[PDB]
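I'd like to ask some things about the structure below.
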Amino acid sequence: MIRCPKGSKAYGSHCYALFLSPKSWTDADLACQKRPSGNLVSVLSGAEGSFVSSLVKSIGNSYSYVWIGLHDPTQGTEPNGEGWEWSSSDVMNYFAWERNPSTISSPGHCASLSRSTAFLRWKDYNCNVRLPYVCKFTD
Ligand SMILES: [Zn+2]
Ligand SMILES: [Zn+2]
Ligand SMILES: [Zn+2]
């Protein structure tokens, strides 16, 4: 049945935790890495996206964006807009962009969940902005 450390929640074979003390994308992912096989959350299916949405939906109006583990280390130079990858190195096998970055001139190079989409869809976002964030890890 999957158990998790007190303070996180189980889904599938992973544990998930929302952190409200805001960090840049890089610093948030580094914080997640303190946990066993930890990284910013990767969203690998619609079902997982729904779970993550439910984890964060009660966050409160102080917050409209939450970091997830997707970033573009090509900083937009990938010829197709497809340099995006999960920090966990999982295959990108599910896509839930609010707006596809390939349609935006000079998009942000990290991705967040947006309150406007009930935290179900991804918004390109400035990596240097400090946001709350969700970690996905094993126990
Ligand atoms: Zn894992
Ligand atoms: Zn990377
Ligand atoms: Zn740029």
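All residue numbers here begin at 1 and follow the chain in the order shown.
Looking at the header, which is where the method is noted, we find X-ray crystallography, 1.5 Å.
Note: Cβ is positioned from N, Cα and C throughout, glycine not excepted.
Below, the features straight out of Swiss-Prot:
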| type | residues | note |
| --- | --- | --- |
| BINDING | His14, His71, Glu85, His109 | Zn(2+) binding site |
| DOMAIN | 11-136 | domain 'C-type lectin' |
| MUTAGEN | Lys57 to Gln or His (Swiss-Prot position 93) | No effect on binding to phospholipids and membrane toxicity |
| MUTAGEN | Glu78 to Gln (Swiss-Prot position 114) | Reduces peptidoglycan binding and antibacterial activity. No effect on binding to phospholipids and membrane toxicity. No effect on filament formation |
| MUTAGEN | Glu82 to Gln (Swiss-Prot position 118) | Reduces antibacterial activity but no effect on peptidoglycan binding |
| MUTAGEN | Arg130 to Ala (Swiss-Prot position 166) | Reduces membrane toxicity |
If you count Cβ atoms within 10 Å of each one, which of the binding-site residues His71, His109 comes out on top?
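The largest 10 Å Cβ neighbour count belongs to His71.
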Anything from the recorded positions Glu78, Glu82, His109, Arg130 with its Cβ under 6 A from ligand 2? List those in sequence order.
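Cβ < 6 Å from ligand 2: none of the recorded positions.
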List the helix, strand and coil residue totals of the domain 'C-type lectin' (11-136) as derived from DSSP.
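When I sort the residues of the domain 'C-type lectin' (11-136) into the three classes, I find 25 helix, 38 strand, 63 coil.
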Do any residues at least six apart in sequence from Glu85 (Zn(2+) binding site), in the same chain, have a Cβ closer than 8 Å to its Cβ, and if so which, in order?
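When sequence neighbours closer than 6 are ignored, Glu85 (Zn(2+) binding site) has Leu70, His71, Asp72, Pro73, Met92 within Cβ distance under 8 Å.
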Output, ordered by sequence, the same-chain residues six or more apart from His14 (Zn(2+) binding site) with a CB under 8 Å from its CB, or 'none'.
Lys136, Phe137, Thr138
